[PDB]
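S.K.: The structure is given below, and queries will be raised subsequently.
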Amino acid sequence: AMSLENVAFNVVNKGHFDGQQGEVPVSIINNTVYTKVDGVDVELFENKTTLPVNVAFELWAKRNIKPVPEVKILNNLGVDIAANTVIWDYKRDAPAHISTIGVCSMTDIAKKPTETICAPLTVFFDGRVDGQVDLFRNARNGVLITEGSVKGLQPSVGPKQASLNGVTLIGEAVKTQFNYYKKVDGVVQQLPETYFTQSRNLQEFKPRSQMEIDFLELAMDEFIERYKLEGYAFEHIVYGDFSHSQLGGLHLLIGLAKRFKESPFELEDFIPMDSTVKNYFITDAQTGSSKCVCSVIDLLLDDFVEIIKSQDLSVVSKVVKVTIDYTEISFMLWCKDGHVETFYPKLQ
Amino acid sequence: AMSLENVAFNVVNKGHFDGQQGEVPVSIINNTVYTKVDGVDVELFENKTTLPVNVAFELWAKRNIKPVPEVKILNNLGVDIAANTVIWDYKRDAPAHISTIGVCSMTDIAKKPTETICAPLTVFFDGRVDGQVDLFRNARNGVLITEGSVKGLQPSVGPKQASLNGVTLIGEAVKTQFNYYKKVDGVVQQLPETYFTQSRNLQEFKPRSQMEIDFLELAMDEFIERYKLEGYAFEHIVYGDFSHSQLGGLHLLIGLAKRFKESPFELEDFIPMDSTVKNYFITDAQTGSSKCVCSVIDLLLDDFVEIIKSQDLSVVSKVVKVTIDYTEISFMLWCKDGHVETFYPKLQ
Amino acid sequence: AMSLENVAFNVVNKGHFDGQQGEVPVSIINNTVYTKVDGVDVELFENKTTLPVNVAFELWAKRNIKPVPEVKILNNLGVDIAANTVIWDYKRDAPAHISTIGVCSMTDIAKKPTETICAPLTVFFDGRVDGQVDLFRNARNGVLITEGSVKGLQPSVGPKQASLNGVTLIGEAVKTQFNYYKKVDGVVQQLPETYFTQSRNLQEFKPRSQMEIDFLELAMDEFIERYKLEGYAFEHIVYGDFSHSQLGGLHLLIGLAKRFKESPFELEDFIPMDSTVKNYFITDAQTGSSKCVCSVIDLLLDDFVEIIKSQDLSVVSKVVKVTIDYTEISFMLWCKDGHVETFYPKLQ
Amino acid sequence: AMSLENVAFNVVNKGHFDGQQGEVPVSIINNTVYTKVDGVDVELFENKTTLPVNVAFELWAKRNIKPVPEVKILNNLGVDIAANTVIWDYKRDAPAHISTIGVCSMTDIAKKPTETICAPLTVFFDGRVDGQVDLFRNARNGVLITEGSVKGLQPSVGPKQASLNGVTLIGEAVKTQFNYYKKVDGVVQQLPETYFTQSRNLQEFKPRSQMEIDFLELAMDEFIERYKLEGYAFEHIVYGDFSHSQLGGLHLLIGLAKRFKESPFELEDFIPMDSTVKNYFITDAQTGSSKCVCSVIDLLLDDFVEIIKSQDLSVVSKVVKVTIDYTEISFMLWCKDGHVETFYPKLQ
Amino acid sequence: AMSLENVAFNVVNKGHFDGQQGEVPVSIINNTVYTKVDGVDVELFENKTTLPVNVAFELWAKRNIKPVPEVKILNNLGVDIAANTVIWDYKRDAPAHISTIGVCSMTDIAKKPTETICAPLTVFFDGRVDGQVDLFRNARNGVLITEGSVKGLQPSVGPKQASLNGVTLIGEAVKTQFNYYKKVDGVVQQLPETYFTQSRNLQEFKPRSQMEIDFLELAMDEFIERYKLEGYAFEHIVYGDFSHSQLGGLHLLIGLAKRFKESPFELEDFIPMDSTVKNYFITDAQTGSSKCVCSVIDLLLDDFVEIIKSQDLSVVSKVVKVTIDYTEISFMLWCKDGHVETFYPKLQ
Ligand SMILES: NC(=O)NCc1ccco1
Ligand SMILES: NC(=O)NCc1ccco1
Ligand SMILES: NC(=O)NCc1ccco1
Ligand SMILES: NC(=O)NCc1ccco1
Ligand SMILES: NC(=O)NCc1ccco1
């Protein structure tokens with residue numbers, strides 16, 4: 001007995017949609033949902049989506065409140081739709097997927113993922129929900145996450161972190177590391193060997209290794225000395241060059257975090273969404289050095305160091321494909337006289 | 001079990017809210033309510049009110065579909081709120097009253113009119129609904145309509161016409177003439193002697209008397225000759241003078257209807273609402289004669305002749321108070337040498 | 001003492017802005033202005049402009065309520081702004097000009113047209129307002145309209161019709177024929193010889209000559225016989241050809257009006273504005289003959305016969321420039337063997 | 001002479017409405033008020049209310065800029081409307097009350113609180129404004145605040161803090177502690193003996209006692225040791241349990257503030273308004289422990305300690321009613337073997 | 001080949017408009033521009049302007065990404081429009097100017113600044129763009145900025161800081177100090193001798209002199225002692241008096257920054273725009289001292305000290321005009337017995 005008033009009742013009483021019965025009076029004004037709390041209207045939801053306000057309200061209330069894969073992972077895996085849940089994209093304030101399966105009558109393409117409409121779409125299955133491993137086995141296309149072993153299915157250990165209600169974290173009270181499985185045209189596809197982005201912030205960047213502790217504490221020339229990084233252009237790539245009008249390098253989040261403690265800078269996120277590689281229009285406030293498209297990736301410094309050190313430095317310029325977050329990230333390697341000039345996530 | 005989806009279900013299946021169970025999928029976009037009909041959205045309601053779109057949708061769906069008093073009558077009687085119904089104002093595309101009683105949880109001030117909040121307000125009671133005559137008897141303030149006699153209560157025979165779903169008509173299959181009763185502070189009132197406006201349209205004006213048939217068929221000087229209207233300025237007041245830049249007179253709907261058959265004109269209804277007297281910015285398309293505020297009243301021509309004939313034509317200018325539709329309508333009488341110069345609903 | 005509440009007071013009490021003092025309570029919701037009339041909101045204005053709702057409300061309330069030149073005439077004369085008035089464009093539900101002079105503080109570029117900002121702009125002056133003939137004499141650029149003679153200034157007799165509150169009419173109670181004067185860079189211009197469009201409607205088309213009476217009453221081959229129009233393609237140009245999938249000709253409003261009495265058709269006005277030549281996507285409902293861009297001009301049939309009769313019918317195709325409404329209208333003349341094939345307002 | 005342009009003039013020149021004369025040109029676009037400052041529009045107000053944009057602009061400009069009671073206090077006291085002022089709810093970006101008394105013609109139910117419409121409503125009176133103590137004496141329903149003694153009226157000393165322009169503070173340059181008085185149906189009602197919430201923030205939480213200094217500085221088991229809090233479940237209730245998927249306890253703001261220094265967490269305020277007890281959907285970022293409805297109250301730790309220590313621990317579960325902010329806050333006490341299991345503001 | 005889809009392509013691929021060819025599918029919803037990134041909409045721009053959403057999107061994408069003069073400087077110089085660029089006002093989230101020159105067809109008054117429409121307007125020229133010095137020489141009105149010498153043109157050294165993408169900074173990798181030139185009616189106007197505001201923030205205020213280091217570190221009476229500021233009311237003017245209900249003085253940003261470290265306060269920026277002198281409704285959170293209009297100027301403390309020390313203290317009250325940011329800032333000097341009582345940017 002689905003209704004706007006019942007969704008609002010659940011938001012008010014349960015903090016989210018929890019299948020409870022009841023209704024609260026709602027008023028909809030423009031793109032905002034309100035509820036009368038003792039005579040005055042209290043805002044429950046502000047629609048930031050391209051969907052109708054009441055439709056987005058229900059989808060947001062029916063969002064998965066369990067730790068789920070980050071949208072970038074789901075996207076790199078080709079996920080089109082989720083099975084009997086809504087993955088909320090907190091970075092875009094919108095549902096990660098256009099349609100639903102057994103969630104909301106306005107966005108539903110099917111009630112069960114076994115319906116023919118779902119066969120050509122890569123449905124996301126959560127092995128933590130009863131019957132979803134079997135639904136994945138019978139689904140023509142899908143992505144499955146589990147907490148343990150699935151008999152006969154070869155696992156792909158995913159990232160340590162998951163998104164819980166918009167918070168990217170490595171779980172201690174909850175499991176955030178999942179086993180990943182994919183199916184393309186009824187066939188279980190072998191997921192590639194891959195690195196994972198660390199999903200850290202600039203404001204609260206914490207080192208996750210001794211090399212990262214040394215990078216943040218030590219001076220530039222003495223960190224490079226310790227880790228044998230001479231001839232690998234870390235001064236340009238990771239530390240960044242703020243001497244000319246165009247900002248040089250600065251493509252690893254760890255290098256932005258180090259700069260951040262000394263002096264502030266503006267990162268204009270002109271395509272605000274979750275992605276393995278992010279693009280920013282960066283303006284350094286101390287020097288005035290700036291760059292319209294500064295591609296930034298949050299790799300564990302040891303992982304980036306391993307990627308660059310295992311590259312041949314004999315060619316002037318080549319494309320270096322690295323599998324990060326299950327996707328092939330093309331990088332652009334530029335060399336001269338046996339030393340790296342620059343190495344950056346390739347702008348397409 | 002009130003819900004947006006259930007109201008929409010009733011609109012879709014029953015043409016209005018009919019207490020039926022069921023839900024249809026709704027999407028709200030801006031000020032418009034839509035329903036999915038086999039994949040595509042179909043518009044159900046366009047909010048023209050100052051209330052939230054979903055709230056106005058429910059009030060409109062819960063409108064009285066029986067012949068009810070015209071909003072102008074209810075307004076002249078001081079009606080603030082209706083009992084367990086919504087009087088839809090089709091001229092304003094909005095509810096006639098701000099609040100409701102046992103209709104919609106967002107607009108309800110009470111569920112039953114017997115609650116203390118309703119005592120100071122003039123509640124509208126419909127004797128055609130079971131128990132409303134008694135509720136009126138125990139209500140401090142109220143206006144009652146009945147089809148027949150109420151024991152002990154002296155009636156006021158209201159207008160012949162009522163509004164059925166926005167159509168003002170004199171019923172043949174339905175009763176449209178009601179008995180009116182009013183109570184102020186527990187005291188049953190003696191409703192004054194009143195004339196009634198005929199609520200006719202310009203496009204479909206029909207004469208309701210022999211004098212009105214003669215006015216529409218006969219020429220100006222020969223109608224006035226027949227009805228001894230010499231010296232009462234009907235040439236100015238009713239027929240209208242289109243010879244000067246400012247349109248002279250034309251204050252009776254019958255005179256606008258007669259002009260309408262010969263040549264067209266524009267009536268700009270700058271305050272669109274139901275009222276005993278209406279104001280228009282009239283532009284005559286044939287001559288170009290115009291007037292910013294031309295007050296127009298639809299009185300039965302015999303009634304308007306009785307009012308003008310029962311006046312003292314000896315003062316230059318005076319205010320002539322006439323009870324029309326239960327309200328006191330001030331008119332402005334202008335005379336010279338014992339003859340009327342002009343007589344029009346007072347602009348104030 | 002300009003205010004939203006005062007403008008609304010004038011709209012409510014005077015039918016338009018009339019410099020009266022007073023205020024009424026206003027509420028603005030989306031693009032609509034409302035006023036409280038005894039507890040409920042009554043719509044006063046719906047903004048159809050690209051200006052802010054309160055700004056457009058004031059400009060509309062301050063519109064010229066006297067018969068004024070049609071927007072197409074003002075436009076063909078290069079009028080940029082009006083002096084101390086607002087010419088309301090009733091076809092676009094918007095002000096005819098972007099800025100004002102001494103009208104509204106939000107749109108005003110100057111209070112008086114004598115200010116330097118107005119010198120490069122063609123200010124519209126109305127000789128019917130005290131002091132505007134003199135203001136025109138001292139204005140560098142301007143267009144003047146008068147009812148009678150201006151000493152020393154040679155006049156151009158404008159069209160018979162003017163727009164009074166959105167109604168295009170030939171005045172009987174008011175003067176609608178003006179004398180036109182134009183000045184470019186201080187030099188009084190000699191306005192060219194021009195024809196005028198008749199500004200008629202399809203629903204209420206009235207013949208303004210004996211040739212037009214004969215065209216509407218007589219049959220095709222017998223009207224052409226009477227007026228010696230053999231070889232001038234009137235069967236195609238004026239009457240229209242509805243035998244093929246593409247509608248042939250039908251470029252003169254008189255021919256659309258004649259078709260209209262027999263069978264209906266849809267005219268999609270895809271660029272809704274006032275112009276000498278209008279373009280419509282016409283679909284004939286009887287035959288299904290249609291045309292995406294059917295240019296239509298309302299010329300007096302005698303004027304259109306004079307234009308076609310005074311052409312050289314010896315070249316296959318040429319551009320025929322005709323001055324209509326003071327503007328140069330290009331027509332496309334197509335001939336074969338000394339007879340007209342087609343003649344239509346040039347699509348460019 | 002109230003107007004949109006005059007309100008805007010006062011906002012621009014006086015920082016708020018100050019009864020000054022003058023007008024500034026305003027443009028209204030969507031839900032935003034703008035003023036032309038040297039040719040370009042500058043935003044003055046963004047409507048976050050369910051009221052029309054110009055109406056909310058005036059109410060916000062006419063907000064009380066003196067230290068006033070917090071909305072939660074006014075709400076717990078049953079305040080419906082304020083007398084000749086607007087209490088701005090800075091937490092909801094909206095007026096605390098639906099209607100006004102002698103403030104704005106669009107929201108006014110009366111000009112003076114002595115009018116009959118105000119008798120059934122609890123009007124808020126400010127003894128700091130001349131004549132408001134007397135108005136309270138003659139008001140059937142009301143809440144009064146004073147800075148000192150009112151002859152014959154028994155006072156209720158309120159909270160130390162008040163809201164000054166959105167800032168909750170304990171005044172030093174201004175008085176923030178008021179005397180409270182209430183009237184229900186013409187009878188002065190004895191306000192209850194009550195505790196008060198401390199109205200602190202998480203970001204800037206400061207201890208207001210030695211017990212609170214000890215709680216924030218000392219370790220868990222050594223604070224409990226010092227204050228004899230063994231067997232009272234402070235480890236669960238105040239400190240919080242982040243070991244399981246559902247976050248245990250954490251119902252006192254002081255415990256959230258202590259957690260905040262060590263590790264961050266997200267508090268989703270799904271009903272954003274001022275209330276004695278607040279509900280949050282909390283997600284701990286370090287552990288991933290979370291709770292959909294975590295009720296949180298900011299009591300002085302000594303006050304909470306006194307509340308819990310004065311409870312009988314013989315029953316498995318009972319409702320414990322505590323008067324906080326003049327309202328009866330129901331708590332749920334759970335015990336086992338003579339020790340407290342949990343104690344939390346009861347979810348209704 | 002300008003288009004919405006091409007602007008969006010440039011925003012997506014180049015971080016801003018860069019003249020590149022290509023199109024990305026766009027959807028416009030309300031006041032927001034979106035792009036489909038793998039099936040879901042990603043927000044590219046939120047219109048905060050009074051211009052149409054697609055128009056403001058193009059202007060923002062076409063904003064000057066080089067260090068440009070701060071809007072307050074341009075405004076004090078009388079700049080109306082920029083030549084072949086858009087100066088984005090990041091404080092108002094809108095273009096600094098109403099119209100453009102060769103930027104966007106919807107806002108363009110001309111394609112080149114040499115067109116007659118531009119002659120009466122003060123066009124902004126950037127000597128760093130080829131041909132703009134010459135365009136300034138031929139422009140009737142204009143403001144020019146250069147990086148070096150212009151033959152024959154007497155320079156005015158401007159402020160050290162410029163705005164680069166919204167960031168006010170003193171350039172190290174880029175030049176931010178420009179030479180300024182002005183022309184009024186074809187005549188090069190001598191720019192006045194002036195002080196400059198330091199354009200600092202409260203959150204990140206850094207001293208730019210030894211006097212400013214001493215002010216922030218030293219106590220009140222010992223700073224005044226060192227700098228001989230006795231009898232100059234710095235205790236009131238710069239430090240601020242928080243003892244009475246109305247906040248005393250506090251008109252220099254350095255004094256707000258010093259207060260900020262000790263205790264927080266709210267600055268309501270009721271006219272949010274760039275100006276030499278800013279007005280705030282300040283509420284001190286510790287004391288509750290407040291002021292509706294507290295004018296604040298960010299002058300280098302040495303510059304303010306020099307301004308006040310060079311004033312005659314013989315008159316009770318006088319207007320002190322100081323040229324700051326090329327504009328005459330009127331200050332109000334109040335004296336008694338040879339000592340300063342108060343000195344503040346004069347409220348007009
Ligand atoms: N990342 C990873 O461990 N891939 C191995 C795999 C096995 C089956 C699917 O992927
Ligand atoms: N309020 C008032 O004056 N009412 C008049 C009345 C009371 C009873 C009958 O009429
Ligand atoms: N700008 C221009 O070329 N104007 C033509 C003109 C000037 C005077 C009379 O005509
Ligand atoms: N909180 C408190 O002090 N109550 C006592 C009281 C006296 C009159 C009304 O309340
Ligand atoms: N500020 C300044 O240096 N003014 C001198 C000047 C010379 C020409 C124009 O201004």
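Heads up, residue numbers simply count up from 1 along the chain you see.
Structure method, as recorded: X-ray crystallography, 2.3 Å.
Cβ coordinates are placed from backbone N, Cα and C, and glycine is handled just like the others.
Copied straight from Swiss-Prot:
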| type | residues | note |
| --- | --- | --- |
| DOMAIN | D:3-63 | domain 'Nsp15 N-terminal oligomerization' |
| VARIANT | D:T114 to I (Swiss-Prot position 6564) | In strain: Omicron/BA.2, Omicron/BA.2.12.1, Omicron/BA.2.75, Omicron/BA.4, Omicron/BA.5, Omicron/BQ.1.1, Omicron/XBB.1.5, Omicron/EG.5.1 |
| DOMAIN | D:206-345 | domain 'NendoU' |
| MUTAGEN | D:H236 to A (Swiss-Prot position 6686) | Complete loss of NSP15 endonuclease activity |
| ACT_SITE | D:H236 | active site, proton donor |
| MUTAGEN | D:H251 to A (Swiss-Prot position 6701) | Complete loss of NSP15 endonuclease activity |
| ACT_SITE | D:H251 | active site, proton acceptor |
| VARIANT | D:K261 to R (Swiss-Prot position 6711) | In strain: Kappa/B.1.617.1 |
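Describe each of these features in terms of where it is and what it packs against.
M.R.: Other C-beta atoms found within 10 angstroms of the C-beta of D:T114 (variant position) number 15, with every protein chain shown included.
Around the Cβ of D:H236 (mutagenesis position), the same chain contributes D:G248, D:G249, D:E341, D:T342, each under 8 angstroms and 6 or more positions distant in sequence. Mapped onto three states, the DSSP output places D:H236 (mutagenesis position) in helix.
DSSP assigns D:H251 (mutagenesis position) to coil in the three-state reduction, placing it in neither a helix nor a strand. In sequence order, D:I237, D:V238, D:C294, D:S295, D:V296, D:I297, D:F343, D:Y344, D:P345 are the residues near D:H251 (mutagenesis position), counting only same-chain partners six or more apart with C-beta under 8 A.
Under 8 Å, Cβ to Cβ, and six or more positions away along its own chain, D:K261 (variant position) finds no residue.
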S.K.: So how many of the residues in the domain 'Nsp15 N-terminal oligomerization' (D:3-63) end up helix, strand or coil by DSSP?
M.R.: 20 helix, 18 strand, 23 coil
S.K.: When DSSP is mapped onto helix/strand/coil, what comes out for D:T114 (variant position)?
M.R.: coil
